[PDB]
Amino acid sequence: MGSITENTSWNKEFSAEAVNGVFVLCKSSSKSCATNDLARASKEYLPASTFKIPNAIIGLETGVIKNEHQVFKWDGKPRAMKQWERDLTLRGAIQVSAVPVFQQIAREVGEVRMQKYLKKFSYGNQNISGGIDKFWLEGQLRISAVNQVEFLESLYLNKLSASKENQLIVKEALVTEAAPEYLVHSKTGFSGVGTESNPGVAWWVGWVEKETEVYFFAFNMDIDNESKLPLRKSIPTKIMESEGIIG
Ligand SMILES: *C(=O)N1C[C@H](NOS(=O)(=O)O)CC[C@H]1C(N)=O
Ligand code: NA
Ligand code: NA
Ligand code: NA
Ligand code: NA
Ligand code: NA
């Protein structure tokens, strides 16, 4: 990362909702970032479903995902969300956030190759302890909002230690809004409601391409009640709108 400046006026959008969280927003052309909370911007949290981004790249790199058009077939047995009970493409599995597809990717990648690529990607604390299929869900892996924006900038630039083709495949799978001069790539996550005195984490990370500028973003918040989940999009959206970053 370049420079980061704390702007505590952005806490307005958090206090209104009694949210403890952080937003990091970086403008590519000026090599500068801003945050409501410098200390929290570097604090590391479970990646939860945001881990689909590195995991998809790693699955392609290792050949476990055979190519961009692989279909992940449903075995017909119960899955935890109805939206996952179907065959899915790579983009569909990312977009509906189908955990079992990505747990099996991780199993097939295996611990040695997973460790290798998280070290190459400088991905968080790089700690894959807790089981090959769940280290990023309930194990020891942790990543900060600063590190998310660094990782996403590298992906945007095709500068991760992976083929350019595999980075491009994952990028199209992450498009969530497309207009002529406005394109958003993004991914949500939610580790759960935590335990007593130990909240869960909710995430929204991504980047916005508006005309010839690019803005990288990462939001996280403590969460202990699922009713608060939409704040992971609404608070960053309000901040980005106040910065003029909008269709
Ligand atoms: C990822 O964090 N998970 C899978 C699924 N993601 O949907 S989200 O991106 O809208 O948060 C549901 C939540 C979570 C999980 N249960 O593991
Ligand atoms: Na920057
Ligand atoms: Na955490
Ligand atoms: Na437009
Ligand atoms: Na909380
Ligand atoms: Na604001």
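Don't overthink the numbers, they just go from 1 along the chain as shown.
Every residue, even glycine, has its Cβ placed from backbone N, Cα and C.
Swiss-Prot has this to say about the protein:
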- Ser49: active site, acyl-ester intermediate (ACT_SITE)
- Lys52 to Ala (Swiss-Prot position 70): Abolishes catalytic activity (MUTAGEN)
- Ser97, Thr188, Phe190, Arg232: beta-lactam binding site (BINDING)
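Counting only same-chain residues six or more apart in sequence, the Cβ atoms lying under 8 angstroms from the Cβ of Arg232 (beta-lactam binding site) belong to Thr188, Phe190, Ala202, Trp203, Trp204, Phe219, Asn220, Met221. Other Cβ atoms within 10 Å of the Cβ of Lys52 (mutagenesis position) number 28 in total over all chains. Around the residue listed as 'active site, acyl-ester intermediate', the same-chain residues at least 6 positions away in sequence with a Cβ under 8 Å from its Cβ are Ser97, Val99, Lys187, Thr188, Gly189, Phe190, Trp203. When the recorded positions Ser49, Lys52, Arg232 are checked against ligand 1, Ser49 have a Cβ within less than 6 Å of one of its atoms. The beta-lactam site is defined by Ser97, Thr188, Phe190, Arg232, and by the 8 Å test on Cβ atoms against their centroid, the other residues of the chain that qualify are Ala48, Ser49, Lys187, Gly189, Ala202, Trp203, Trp204, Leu229. Under the DSSP three-state reduction, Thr188 (beta-lactam binding site) is assigned to strand.
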